[PDB]
Amino acid sequence: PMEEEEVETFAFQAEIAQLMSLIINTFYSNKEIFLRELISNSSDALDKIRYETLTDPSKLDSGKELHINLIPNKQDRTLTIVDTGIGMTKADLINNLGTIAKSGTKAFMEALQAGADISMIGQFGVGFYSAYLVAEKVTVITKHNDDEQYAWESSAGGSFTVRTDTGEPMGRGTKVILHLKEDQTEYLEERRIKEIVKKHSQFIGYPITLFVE
Ligand SMILES: Nc1ncnc2c1ncn2[C@@H]1O[C@H](COP(=O)(O)OP(=O)(O)O)[C@@H](O)[C@H]1O
Ligand SMILES: [Mg+2]
């Protein structure tokens, strides 16, 4: 039968919305750091599953090997970052990815308008939004041991949606799908991806694998 999914729309916190507009509509050099930020978030999620384990082993589910996979798709013009980390519940998506204020957001915008490099974004507590330096749309599929699978999505414009994902089960973890802008297709190339992982993510404590078509 036909599947049905409930969709909820949310407004980004005021300053997060301002930061996204700034990011999308201003030229910045060194945009490649978006990958470092996404890999760091996967690394953090993998640390969480590691610390959640041994303590409470009787609640372990999905995935198996703790790792990060990078999957560029030239045909679809997408770059996907997949991890087997802890994942996020529906409440986590809503709270952590848009609705709650970050104390460093205003400071970061002030810094950028005065010439700071976008690379500092991670240190101001808003690293995820660096995804919009290269993506026109971002989809996040996630599955946490304590909830069902959900899909978060935003093309900016001040709001994002969250819905139950009835599509292919992904197992415990998170998948960030970047729909790359027309002028940012260099990030689909094997050599370029290897270059930036070596330059900015050469110390992550988990296996990172690049799948090349
Ligand atoms: N791969 C992921 N797995 C689980 N949670 C994630 C993932 N990526 C982002 N998140 C959530 O989004 C929040 C915001 O990330 P970010 O903007 O990079 O800030 P920070 O890493 O400083 O918390 C993270 O704290 C985490 O709760
Ligand atoms: Mg981060």
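All residue numbers given for chain A refer to Swiss-Prot; the residues shown span 11-223 in order.
Recorded method is X-ray crystallography, 1.5 Å.
Keep in mind that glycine also has a Cβ here, set from the backbone N, Cα and C atoms.
DSSP classifies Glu47 (mutagenesis position) as helix under the three-state reduction. Swiss-Prot documents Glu47 to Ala as a published mutagenesis change and attaches the note Strong ATP-binding. Strong interaction with HSF1, HIF1A, ERBB2, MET, KEAP1 and RHOBTB2. No effect on interaction with TSC1.
Looking at Swiss-Prot, you'll find the mutagenesis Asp93 to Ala noted as follows: Impaired ATP-binding. Strong interaction with HIF1A, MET, KEAP1 and RHOBTB2. Loss of interaction with HSF1 and ERBB2. Los of interaction with TSC1. For the recorded site, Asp93 (mutagenesis position), the DSSP three-state label reads strand.
In Swiss-Prot, the entry for mutagenesis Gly97 to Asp states: Abolishes ATPase activity. The structure shown retains the original residue.
When the mutagenesis positions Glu47, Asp93 are compared by the number of other CB atoms within 10 angstroms of each CB, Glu47 has the fewest. For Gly97 (mutagenesis position), the same-chain residues 6+ apart in sequence whose C-beta sits under 8 angstroms from its C-beta are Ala55, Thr152, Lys153, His154, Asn155, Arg182, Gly183, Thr184.
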